[PDB]
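**Student:** The structure's right below; bear with me while I get my questions together.
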Amino acid sequence: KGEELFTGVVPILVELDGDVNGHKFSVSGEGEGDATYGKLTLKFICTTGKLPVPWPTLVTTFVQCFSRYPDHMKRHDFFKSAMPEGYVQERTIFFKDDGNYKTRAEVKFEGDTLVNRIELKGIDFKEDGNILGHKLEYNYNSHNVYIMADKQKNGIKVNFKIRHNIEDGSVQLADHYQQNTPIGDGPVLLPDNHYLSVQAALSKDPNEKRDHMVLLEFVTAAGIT
């Protein structure tokens, strides 16, 4: 079991290659993951200067193998069973009445480090919309992430909507269609339906001058008796 791999606080590296409406950018992240607790701490920096999109819009794109699966759930944990060979995470994110993000990532162990490498392509945003106009609050809400087994592809099928709060007191929904599929030949662990409970909290390093985002994530699995 790759569950034996998350026994401690694992180190995390995130590399995202990006392009939204042709605006290229790149972000690097680093931090650590305690799956036992159910907790991530990550910090990100735009290395091409300014991020052309609000930071909150990439939180879900920037490692669900650090979800805390209670003891009677531990076998619905595809995310870890797929390790250290890892898996591929593919998504489409439709921002309601605005553009979309299309992401492919590989999440696998690269030594002791758990690494998430992301290709993101984003099209059809409105330059004076909520996303390209930077009208989102620098903050994040609490969501459930709903997980189904997809034996067909022998991976999973995940869905949820993010509720991005808008300056004007409004909500911008972002609808996530997600699938994860195993990299290795050595069998993933297909789950009964459950959900992950995700609270994310967003901050700034007062000493960091580059465009960055600090992230604290708390996740714990749930739904099964």
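Chain A uses Swiss-Prot numbers throughout; the residues present, in order, are 3-64, 68-230.
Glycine is no exception: its Cβ is also placed from the backbone N, Cα and C atoms.
According to Swiss-Prot, the protein carries these features:
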MUTAGEN   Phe64 to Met  In RSGFP4; increases fluorescence and shifts the major exitation peak to 489-490 nm; when associated with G-65 and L-69
MUTAGEN   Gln69 to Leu  In RSGFP4; increases fluorescence and shifts the major exitation peak to 489-490 nm; when associated with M-64 and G-65
MUTAGEN   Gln69 to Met  In Citrinine; leads to excitation and emission peaks of 516 and 529 nm, respectively; when associated with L-68; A-72 and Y-203
MUTAGEN   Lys79 to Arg  In Topaz; shifts the major emission and exitation peak up to 20 nm; when associated with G-65; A-72 and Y-203
MUTAGEN   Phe99 to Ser  In alphaGFP/cycle 3 GFP; improves folding at 37 degrees Celsius, reduces aggregation at high concentrations, and increases the diffusibility of the protein inside cells; when associated with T-153 and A-163
MUTAGEN   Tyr145 to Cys  In mut1.9; shifts fluorescence lifetime from 3.03 to 2.74 ns
MUTAGEN   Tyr145 to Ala  In Cerulean; leads to improved quantum yield, a higher extinction coefficient and is 2.5-fold brighter than ECFP; when associated with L-64; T-65; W-66; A-72; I-146; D-148; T-153 and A-163
MUTAGEN   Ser147 to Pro  Increases fluorescence at warmer temperatures such as 37 degrees Celsius
MUTAGEN   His148 to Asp  In Cerulean; leads to improved quantum yield, a higher extinction coefficient and is 2.5-fold brighter than ECFP; when associated with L-64; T-65; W-66; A-72; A-145; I-146; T-153 and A-163
MUTAGEN   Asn149 to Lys  Increases fluorescence at warmer temperatures such as 37 degrees Celsius. In Esmerald; leads to brighter fluorescence; when associated with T-65; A-72; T-153 and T-167. In VisGreen; leads to brighter fluorescence; when associated with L-64; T-65; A-72 and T-167
MUTAGEN   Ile167 to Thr  In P11; increases fluorescence at 475 nm excitation and at warmer temperatures such as 37 degrees Celsius. In Esmerald; leads to brighter fluorescence; when associated with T-65; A-72; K-149 and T-153. In VisGreen; leads to brighter fluorescence; when associated with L-64; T-65; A-72 and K-149
MUTAGEN   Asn198 to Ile  In mut2.1; shifts fluorescence lifetime from 3.03 to 2.50 ns; when associated with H-145 and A-176
MUTAGEN   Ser202 to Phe  In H9; increases fluorescence at 395 nm excitation; when associated with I-203
MUTAGEN   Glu222 to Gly  Suppresses the 399 nm excitation peak, leaving only the longer wavelength peak at 475 nm
**Student:** Let me spell it out: for each of the mutagenesis positions (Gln69, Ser147, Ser202), count the other Cβ atoms within 10 Å of that residue's Cβ, using every protein chain shown. Which one has the most?
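**Tutor:** Result for the most crowded candidate: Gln69.
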**Student:** In whole Å, how far does the CA atom of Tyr145 (mutagenesis position) lie from that of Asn198 (mutagenesis position)?
**Tutor:** 25
**Student:** So, three-state DSSP: helix, strand or coil for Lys79 (mutagenesis position)?
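**Tutor:** Note: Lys79 (mutagenesis position) is helical by DSSP.
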**Student:** Can you tell me the three-state DSSP label for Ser147 (mutagenesis position)?
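**Tutor:** Strand, per DSSP.
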**Student:** Among the mutagenesis positions listed here, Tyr145, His148, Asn149, whose Cβ has the fewest other Cβ atoms inside 10 Å?
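**Tutor:** If we count Cβ atoms within 10 Å for the mutagenesis positions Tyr145, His148, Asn149, the smallest count is at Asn149.
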**Student:** Take the C-alpha atoms of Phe64 (mutagenesis position) and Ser147 (mutagenesis position) and report the distance between them in angstrom, rounded.
**Tutor:** 17
**Student:** What whole-number Å value do you get for the CA-CA distance of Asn198 (mutagenesis position) and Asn149 (mutagenesis position)?
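**Tutor:** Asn198 (mutagenesis position) to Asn149 (mutagenesis position), Cα-Cα distance: 13 Å.
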**Student:** Would you mind pulling the DSSP three-state label for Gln69 (mutagenesis position)?
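**Tutor:** In the DSSP reduction, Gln69 (mutagenesis position) maps to helix.
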**Student:** How many Å separate the Cα atoms of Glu222 (mutagenesis position) and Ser147 (mutagenesis position)?
**Tutor:** 10
